[PDB]
Number of protein chains: 2
Amino acid sequence: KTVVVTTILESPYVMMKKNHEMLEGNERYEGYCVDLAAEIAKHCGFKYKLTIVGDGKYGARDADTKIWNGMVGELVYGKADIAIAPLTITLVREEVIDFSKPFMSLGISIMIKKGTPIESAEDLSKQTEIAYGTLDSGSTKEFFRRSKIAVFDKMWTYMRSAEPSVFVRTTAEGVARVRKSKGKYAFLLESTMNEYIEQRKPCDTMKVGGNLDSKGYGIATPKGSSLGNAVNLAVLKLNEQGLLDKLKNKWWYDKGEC
Amino acid sequence: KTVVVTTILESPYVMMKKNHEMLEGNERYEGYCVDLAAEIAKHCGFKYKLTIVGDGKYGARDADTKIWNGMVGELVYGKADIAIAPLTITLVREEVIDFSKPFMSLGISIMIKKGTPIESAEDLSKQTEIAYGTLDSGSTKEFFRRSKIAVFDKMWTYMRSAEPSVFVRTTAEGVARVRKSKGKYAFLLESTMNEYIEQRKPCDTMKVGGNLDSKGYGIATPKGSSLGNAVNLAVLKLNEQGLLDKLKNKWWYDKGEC
Ligand SMILES: Cc1onc(C(=O)O)c1C[C@H](N)C(=O)O
Ligand SMILES: Cc1onc(C(=O)O)c1C[C@H](N)C(=O)O
Ligand SMILES: [Zn+2]
Ligand SMILES: [Zn+2]
């Protein structure tokens, strides 16, 4: 009866409340996706339980086991009823799970420590001094690996065989690496996260150039799930009423520190 | 077995070629959606016939008869198998037809004749010498009618009662009205069209301010159509491969004349 929602601890989408240890259930969490989940559930008429994905991953199929990990895996193997998180709609995922229309629009972007002499993906691909990588088990990494576009293919060829590994387990790891490499490391991540970090202390990173592509986040459900239709219509309704724009302003800029 | 595609004459999505009169069938047309249709048909493996929507409209429901017009209507009443055009994904439409994930992201925008003292929707709403309206039977008009946001709610109350009518039958009429009103008419239309016209002679218009919202265009099919699934996956692949971005650059800026 109670809908099991899988999500991920990724600021500002889902974060632990400062006093979480003294709270119970859903009240332990706060953020863009926590607010969105409450709204979706209310408009669809269901009770739910927020659960943090076990492996803390978004979702990718292991090439040798062919088993899906992350929130995608939670949906595919029946551990969760729905995923409400900054989960990117992609072809490989849409083949195994359903997605509502996008509740957020974004694109792969470049994050640099302020002062880094880099203004585009082309700038990165033509140099070697500054290292650059992406998030593991994410859609950005999958994008580069499967891209036939000149500049991106070249970037992927470098990243896949760069040593030490230029990939990170979480965005927080990528951000920290950018901040500590004194401009010698650039991080490729979605514009949404890039823009968020750019508004947080110590205000030493920035998004440079335009986005490399265009995509969106969607609320996901198991393939053929009955919840799918209601959830999709709810997302459209909430977007048309400006709720999503309000949540973005609330968590990104109203609370900005820079 | 030939798929009947309903579309609309809206540059640069679908336009008649210069020598269209000596051409036949699909060959008569060119544009972003013409190229998209060919790609979709190729990847989904079907032959098709492009047909221009009879009433030249996108799609809205008549409040009294409850009858859908435009391309939406042709899908709903079984006149076309698919709609490949700059058709906006909205709640009221999704309730009667199916939409693929978006192939283009955009938002409502403000078109002004260069020099017009307007920088935002708030500005328009706070004044009256400059009239403004939108396209009839389109998603922008519906947006304003259904929006509960203060500023947009106010703008709607004004447009719905304005006399003469501030509404137009086609974007071409709206653009023409802007160009001939010596700055006394502002046109509310989607950013895609606004940005296109801004790169067209006589280069006397421009998009001002940011978008009023975020939405997307989707390929539409009759609710429950067997084609929906393949088409949706086709759109996702084309976007990930960079084709959609390629077509945008091809029809918007590579051919810009300003
Ligand atoms: C968040 C987030 O921020 N940046 C990324 C990325 O993959 O670069 C992600 C994960 C991505 N949305 C996905 O794999 O769904
Ligand atoms: C194109 C196009 O460009 N501007 C508009 C509009 O409704 O303002 C439209 C129509 C809209 N995409 C729809 O009603 O689907
Ligand atoms: Zn804690
Ligand atoms: Zn192709």
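Counting begins at 1 with the first residue displayed.
If you're wondering, the header gives X-ray crystallography, 2.0 Å.
Cβ atoms are placed via backbone N, Cα and C, with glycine included.
Counted within 10 Å of its Cβ, the other Cβ atoms near A:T88 (L-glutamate binding site) come to 24, all protein chains included. Sequence annotations record features per position, and here Swiss-Prot assigns L-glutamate binding site to A:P86, A:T88, A:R93, A:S139, A:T140, A:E190 based on experimental evidence.
In Swiss-Prot, a published mutagenesis experiment is listed as A:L91 to Y (Swiss-Prot position 504), annotated Promotes dimerization. Strongly reduced desensitization. Cβ neighbour count for A:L91 (mutagenesis position): 20 (other Cβ atoms within 10 Å of its Cβ, all protein chains included).
The note that Swiss-Prot attaches to the published mutagenesis A:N239 to D (Swiss-Prot position 775) is: Increases rate of desensitization. Neighbours of A:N239 (mutagenesis position), defined as other CB atoms within 10 A of its CB across all chains, total 21. Under the three-state DSSP scheme, A:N239 (mutagenesis position) falls in the helix class.
Excluding A:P86, A:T88, A:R93, A:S139, A:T140, A:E190 themselves, the residues of that chain whose CB lies within 8 A of the CB mean position for the L-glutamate site are, in sequence, A:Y58, A:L87, A:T90, A:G138, A:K215, A:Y217. Calculated from their C-alpha atoms, the gap between A:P86 (L-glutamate binding site) and A:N239 (mutagenesis position) amounts to 16 Å. Among the recorded positions A:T88, A:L91, A:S139, A:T140, A:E190, A:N239, the residues whose Cβ sits under 6 Å from any atom of ligand 1 are A:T88, A:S139, A:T140, A:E190. In this structure the C-alpha atoms belonging to A:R93 (L-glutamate binding site) and A:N239 (mutagenesis position) are separated by 23 Å. Reported as a whole number, the C-alpha separation between A:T88 (L-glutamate binding site) and A:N239 (mutagenesis position) equals 17 Å.
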